[PDB]
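Enquirer: Take a look at this one; I'll ask things after.
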Amino acid sequence: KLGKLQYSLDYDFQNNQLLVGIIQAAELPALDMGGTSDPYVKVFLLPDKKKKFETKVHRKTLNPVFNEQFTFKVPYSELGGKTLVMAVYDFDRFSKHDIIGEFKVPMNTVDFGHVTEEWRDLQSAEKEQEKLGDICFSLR
Amino acid sequence: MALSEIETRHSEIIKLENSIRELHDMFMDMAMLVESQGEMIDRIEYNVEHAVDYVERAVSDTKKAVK
Ligand SMILES: [Mg+2]
């Protein structure tokens, strides 16, 4: 309900690197005072959360246009089992930056060869039990 | 990039190779024609020198004939 996100995806086989472009976003819900939020998008490889990339902060727009580009130096063999995460955050100067949305893209569903660029609907990020342990015994 | 970029790259490259090949063949034909024409010039110069000899002897004879 927050809005949609237009992004670009393609792989450069000449340098063996992933080219992820953040085009823009639309119809984002407002969380700030003026009637518009201050959005910025954090993008990182889904498999390992290392070297996350963040875009510049846009002031008071529910339709931010970033038109930015990020490069993930990852071989083509490892790429297949690697996912992409694009999460939209709301900037706040005096508090925690609340997450507006998130989107995950499996690299086995992605087809490289033609330059991909699409709009995808944003969804609410996941917050389960912490322990995840089990004990087995018998009663008689 | 993608497979489209690589494919177009490959295509334009092949195009370049064919243009290059046509250039090559043109140069070959050039050398050929120039050579054959060279032989033609050989026989021309031959005939001309013979003509010069004949003319010279003729002129000598007439020059001795008039006086
Ligand atoms: Mg704010």
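Since chain A takes its numbers from Swiss-Prot, the residues it shows come out as 141-267, 269-281.
Method reported for this entry: electron microscopy, 10.4 Å.
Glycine residues also receive a Cβ, built from the backbone N, Cα and C atoms like all the rest.
These came from Swiss-Prot, pasted as-is:
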type	residues	note
DOMAIN	A:141-260	domain 'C2 1'
BINDING	A:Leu171, A:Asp172, A:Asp230, A:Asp232, A:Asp238	Ca(2+) 2 binding site
BINDING	A:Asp172, A:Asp178, A:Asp230, A:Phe231, A:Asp232	Ca(2+) 1 binding site
BINDING	A:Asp232, A:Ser235, A:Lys236, A:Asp238	Ca(2+) 3 binding site
MUTAGEN	A:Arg233 to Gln	Impaired Ca(2+)-affinity
Enquirer: Other than its own, how many Cβ atoms are within 10 Å of the Cβ belonging to A:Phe231 (Ca(2+) 1 binding site)?
Expert: 15
Enquirer: Given a separation of at least six residues and a C-beta threshold under 8 Å, show me what packs close to A:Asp178 (Ca(2+) 1 binding site) in the same chain.
Expert: A:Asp172, A:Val197, A:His198, A:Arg199, A:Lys200, A:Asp230, A:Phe231, A:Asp232
Enquirer: Can you list the residues of the same chain, besides A:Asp232, A:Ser235, A:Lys236, A:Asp238, whose Cβ falls within 8 Å of the Ca(2+) 3 site's Cβ centroid?
Expert: A:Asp230, A:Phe234, A:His237
Enquirer: Of these binding-site residues, A:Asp230, A:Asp232, A:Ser235, which scores lowest on Cβ atoms within 10 Å?
Expert: A:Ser235
Enquirer: For the Ca(2+) 2 site given as A:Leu171, A:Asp172, A:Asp230, A:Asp232, A:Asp238, which other residues of the same chain have their Cβ within 8 Å of the site's Cβ centre?
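Expert: Here the nearby residues are A:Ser177, A:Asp178, A:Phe231, A:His237, A:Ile240.
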Enquirer: Output: those binding-site residues from A:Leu171, A:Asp172, A:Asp178, A:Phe231, A:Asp232, A:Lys236 whose CB lies less than 6 Å from an atom of ligand 1, in sequence order; none if no residue fits.
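Expert: Close enough to ligand 1 are A:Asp172, A:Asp178, A:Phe231, A:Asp232.
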Enquirer: Using all protein chains in view, find how many other C-beta atoms are within 10 Å of the C-beta of A:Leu171 (Ca(2+) 2 binding site).
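Expert: Neighbour count, Cβ to Cβ under the 10 Å cut-off: 15.
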Enquirer: Count, for each of the binding-site residues A:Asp172, A:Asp238, the other C-beta atoms lying within 10 angstroms of its own C-beta, and report the residue with the smallest count.
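Expert: It is A:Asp238 that, of the binding-site residues A:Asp172, A:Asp238, has the fewest other Cβ atoms within 10 Å.
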Enquirer: Would you mind reading off the Cα separation of A:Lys236 (Ca(2+) 3 binding site) from A:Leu171 (Ca(2+) 2 binding site), to the nearest angstrom?
Expert: 13
Enquirer: For A:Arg233 (mutagenesis position), just count the other CB atoms lying within 10 A of its CB, please.
Expert: 6
Enquirer: Quick check: which same-chain residues outside A:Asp172, A:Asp178, A:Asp230, A:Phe231, A:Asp232 lie with their CB within 8 A of the centre of the Ca(2+) 1 site CB atoms?
Expert: A:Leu171, A:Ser177, A:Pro179, A:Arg233, A:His237, A:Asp238
Enquirer: Per DSSP, what is the residue tally for the domain 'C2 1' (A:141-260) in helix, strand and coil?
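Expert: Taking each residue of the domain 'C2 1' (A:141-260) in turn, the totals are 4 helix, 55 strand, 61 coil.
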Enquirer: When a 10 Å sphere is centred on the Cβ of A:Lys236 (Ca(2+) 3 binding site), how many other Cβ atoms does it contain?
Expert: 8
